[PDB]
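For reference, the structure discussed in these notes is given below.
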Amino acid sequence: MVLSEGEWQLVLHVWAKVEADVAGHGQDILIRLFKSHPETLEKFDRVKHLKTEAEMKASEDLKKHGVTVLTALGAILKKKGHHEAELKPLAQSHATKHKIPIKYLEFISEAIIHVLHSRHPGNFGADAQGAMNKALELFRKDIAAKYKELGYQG
Ligand code: HEM
């Protein structure tokens, strides 16, 4: 798939808002993922023992993780589709060290879209959400192809 420049502009315009508070958005997204799909919390060995949302909000380790996820995703989105180099190390560690099925990447995509919709309603109307969904679908498709080359396809 290929996004048009106008679709990339819609994605990078909300993303510029997210970047005003990377840690806050990282927390919101990972908490929305873990509450919605608790099975995903089990993959994180540093924070899989957290039992409530209040504990999640207070966890410094979860907040650092969130910043790591969003910073790596933001670098991929700014490439506007030319992300081959960035995707290699990410696909290798998530397929052979962490073992993250593609399904879980769908779940976090859903959490990203939920949080942007709640926090940025004016910059995340239907056309901007469709463009972000296309950008995350592109990311998932390219990672799934790399998973396959690596021998995992999860
Ligand atoms: C937007 C998608 C994602 C991005 C951009 C992302 C990026 C990262 C980055 C940059 C790291 C640290 C470097 C590395 O290990 O590769 C990381 C670590 C990790 N990721 Fe992801 N990730 C994504 C989705 C996920 C999902 C959906 C899960 C699990 C349900 C996951 C589980 C992990 C785990 C278990 C680690 C190691 C955490 C620790 O240090 O103990 N990742 N991820």
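FYI, residue positions are counted from 1 along the chain as it appears here.
Quick check of the header: X-ray crystallography, 1.8 Å.
Backbone N, Cα and C define each Cβ position, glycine as well.
What Swiss-Prot records for this protein:
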type	residues	note
BINDING	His65	nitrite binding site
BINDING	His65	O2 binding site
BINDING	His94	heme b binding site
VARIANT	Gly122 to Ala	In metmyoglobin
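Projection of Swiss-Prot feature records onto the structure.
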residue : record               : contacts (Cβ under 8 Å, 6+ apart)
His65   : nitrite binding site : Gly26, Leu30, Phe44, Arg46, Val47
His94   : heme b binding site  : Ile100, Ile143
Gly122  : variant position     : none
Three-class DSSP secondary structure - the residue listed as 'heme b binding site': helix
Secondary-structure category, per DSSP, in which the residue listed as 'nitrite binding site' falls: helix
